[PDB]
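Working notes for the structure below.
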Amino acid sequence: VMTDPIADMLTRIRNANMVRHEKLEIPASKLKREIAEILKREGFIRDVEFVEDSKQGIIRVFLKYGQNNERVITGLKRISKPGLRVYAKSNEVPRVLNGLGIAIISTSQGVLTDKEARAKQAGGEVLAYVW
Amino acid sequence: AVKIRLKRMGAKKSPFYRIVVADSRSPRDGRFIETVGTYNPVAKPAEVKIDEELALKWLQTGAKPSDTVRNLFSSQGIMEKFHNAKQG
Amino acid sequence: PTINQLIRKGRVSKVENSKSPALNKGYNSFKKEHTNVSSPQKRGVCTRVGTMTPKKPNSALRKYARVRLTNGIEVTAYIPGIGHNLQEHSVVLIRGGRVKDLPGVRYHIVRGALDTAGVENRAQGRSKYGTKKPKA
Amino acid sequence: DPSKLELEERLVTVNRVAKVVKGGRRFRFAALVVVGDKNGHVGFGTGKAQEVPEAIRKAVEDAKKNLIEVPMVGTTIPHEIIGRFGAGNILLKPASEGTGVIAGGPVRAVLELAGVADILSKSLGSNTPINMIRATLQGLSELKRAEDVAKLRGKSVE
Amino acid sequence: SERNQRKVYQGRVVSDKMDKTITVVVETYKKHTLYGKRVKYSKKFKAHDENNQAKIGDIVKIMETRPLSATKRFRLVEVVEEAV
Amino acid sequence: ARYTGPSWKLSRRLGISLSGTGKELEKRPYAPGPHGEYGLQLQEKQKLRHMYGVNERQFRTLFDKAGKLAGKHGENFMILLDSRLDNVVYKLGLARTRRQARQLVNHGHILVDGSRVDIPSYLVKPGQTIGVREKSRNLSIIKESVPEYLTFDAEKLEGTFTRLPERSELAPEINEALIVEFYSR
RNA sequence: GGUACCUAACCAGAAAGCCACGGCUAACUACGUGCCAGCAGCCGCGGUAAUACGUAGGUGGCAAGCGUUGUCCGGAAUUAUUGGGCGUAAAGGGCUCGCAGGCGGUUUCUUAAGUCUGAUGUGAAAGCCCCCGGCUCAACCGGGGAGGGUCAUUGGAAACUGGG
RNA sequence: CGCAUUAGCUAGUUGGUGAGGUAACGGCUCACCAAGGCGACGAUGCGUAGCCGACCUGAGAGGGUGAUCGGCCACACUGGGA
């Protein structure tokens, strides 16, 4: 049964992105919405749209390919997993591909990028890396 | 009793001492309560440095300085500060 | 394995047993038991001295001794160098070093130590053969 | 393109290889060769021949046809990568100036001819030189330039 | 200045069969050193309860004391939640 | 120990002039004996060691000490090596060769801030004034016998280490990266 | 202990060995031996051209040391958390039902055990590292600092995990 | 720390009530009463070990050591008592 919904969203992207699909549709949650909002603000995806429903909702994500059909997302990794969580101190907040990629950290301050979190001097649950 | 005495550090023919507060039964270079300063009799002149606030704290608790420590305290003017405190 | 599976039953490192296991005992006379003490050489008494045939494709007469060590273990040793003075009842010093081509031979006798004499007319690698520096 | 750059070559190895035939064995010389400008272009070839000096010359020509461009920030690469090519598995971590090329065997040939001066590395997999160099070049092909990402992501390099 | 504090532990009762004596259990999460997963650890404690208030199942508070026997180093303070 | 052997065959093996003049490599610029990557790394280490004339154990530790400093490891490693007093004496021109400069120091002809230093491997620091002692002011070898990081005065026979070299001043024959490589094994 | 140190006088005079040299691995030739004597960590070498045996000349690496053995760690992303796997290479339980255990969809409120963060106390001295200073240098020694807790105590934040 | 090719272990044992004893709390001891207590989170047994600051190795995680120096413990022919 579904155990990691976040991993699933990351994997959905990864897979769509592998076959250069235009868009994909992920069952929503508050955190999935927040993740997707980050990806947009960092320019890993073109757009995100929220479709409401009787069930949980749907997030539509629109993948972003540069000219020469180059993928903007190279990779996405789930770090903290259900079967072994990972938390980072503020000084240990991970750099991803030496700054070209990003880390999404769930913090008390909120779900932030690595840059974001390091500025607010926060740590928290390291959800994913994206490069 | 609690003493104030010299702990031998340094190397074979070049002694250096730290002035430590120590119970009497403790081994010379072993267990001690607090470091109070440092005496380097080898240099010319003998380099002495003492942290009064502790030295006096421990004189007034009734740690007794060993003969040399006493004389080191004298030259920095501790023994005066100790004597004048018991009066005023 | 899953993390939970490691928490339950961890990783188990291998055992790396000694290349020279007769050096790695002692013997306590009073207790009559083996000690577990590694040593860099041992002493022992030659119970036999002979020659062995190497395993193929090598061919020679390889000079060996059958030594009973101070710790009461009995071991075959190789006798290196050209020509030696070991008979039965010689007191020898064995070191570590298997001879590859001699099945059973895990130790080398030390030349120049105890009753084992140095190699005669050796002039290069002398120290490895227990031989003093010829001139003066 | 290879006829405007001036390339140093390095022989990585030469195996004698052997095909069974009716009356015995046909021995040839398979020369594996890296070549580079020492300014961010590197690449490798093989040549097979009946005599060694020709096998090298064939391999060198091959390497000039299959160059790649290595992205380099300062004297190092932009960011960490793990270049895989079947069992070949090379870690490449960027390093501070004056570090030197801390790398092993074939991987060193590639990086030194590429013109990386400061890099950490480690062969985490196979050491068969062909697939070690393949892996290394996979790695160097997958390095992303910080300007190129910024144009992809629609951001500043700052 | 004020008194220094004894340790307090909120736990669950797992026996009442002894006279005036409950066996509380405290369940806490100790990290594994190597792996980093938190693991459920249980520590039983004998505590002294004078009026036999606490029964098997109850979520009790306890406080450390001087030794009250070979094993009892705690007294029952409160019964925070009763059994079902 | 020190190497007291022939100075030329070292130059000839390495394929550089260690004296800096060229003269070991005038007649026979090829290896000693009848036959005239690890190699090249080793060659480069032995280049720099044999030039300045230190034994490996002291050289490997002078490299470990230079690592702790801030900047390029190879660069800073050459800088200390240059600071050695035997070398500074030789650079100030008080001696014709490094082996003379050593012996000058070792036998106690040199002063550093007025005081006798009889240690070739003394690591000279900026500000410090190298001088000859008064017993040895009229040594033949000194009278017989300069970079910008140093300053000299041939009247007074006393120099000064005014700054640290900077690497462009030091021996450009040396690829110090190779030596940093040599040690990373 | 007339010991360190210092001054004066005399003499290159009294003071270099050890291992290696086929590859790994720096540095090669000759003679002797001829699967023998021997070498060897490994691949192996030795039956007439032996750079691998023994010697000699030289060369190389170190140096008052140099080799050898033993033991430990590394090389060994070779018990793999970092950091491996299981079609055919070693590796999917013969198959179920399941107790414990591990894991758990979506929203909102709340707690705050986890988690993040602050302050305080403590984690001796020496050591290691850093910055200085003393021995002619260094080793060594000293001073000031830093580090180091599944740490205690007491405040904050509340997304995530755990309660309710 | 190792061992399940060690799974049960305990009967002053676990708790209580008194008294005695101790510098002091306490099965510490004794009497009486109760039936408890511990253990698959590994009890119990067997084997091995003084522990630590540190030290060695390693990119680190980790592994190995616990000479010297400092802390703590234990022991003083062996077993027991004052």
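Following Swiss-Prot, chain D residues are numbered 5-162, in order.
Cβ from N, Cα, C; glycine included.
These features come from Swiss-Prot:
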type	residues	note
DOMAIN	D:11-74	domain 'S5 DRBM'
VARIANT	D:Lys26 to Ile	In BSPC 111; spectinomycin resistant
VARIANT	D:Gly28 to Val	In rpsE1; spectinomycin restistant, not a ram mutant
VARIANT	D:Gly104 to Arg	In rpsE9; suppresses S12 mutation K55D. Lethal in the absence of the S12 mutation
VARIANT	D:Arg112 to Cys	In rpsE8; suppresses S12 mutant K55D. RspE8 is lethal in the absence of the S12 mutation
VARIANT	D:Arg112 to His	In rpsE7; suppresses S12 mutant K55D. A ram mutation
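Annotated features taken from Swiss-Prot, shown on the structure.
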residue  : record           : DSSP class
D:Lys26  : variant position : coil
D:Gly104 : variant position : coil
D:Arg112 : variant position : helix
Cβ atoms within 10 Å, counted per site: which of D:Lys26, D:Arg112 has the most, among these variant positions?
D:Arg112
Go through D:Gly28, D:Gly104, our variant positions, and report the one whose Cβ sees the most other Cβ atoms within 10 Å.
D:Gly104
I need the CA-to-CA distance for D:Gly28 (variant position) versus D:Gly104 (variant position), whole Å please.
48
Structural state census, the domain 'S5 DRBM' (D:11-74) (DSSP three-state):
14 helix, 39 strand, 11 coil
What variant positions from D:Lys26, D:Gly28, D:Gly104 have a chain F Cβ less than 8 Å from their own Cβ?
D:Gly104
Rounded inter-Cα distance in Å - D:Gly104 (variant position), D:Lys26 (variant position):
52
Express the distance between the Cα positions of D:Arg112 (variant position) and D:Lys26 (variant position) as a whole number of Å.
41
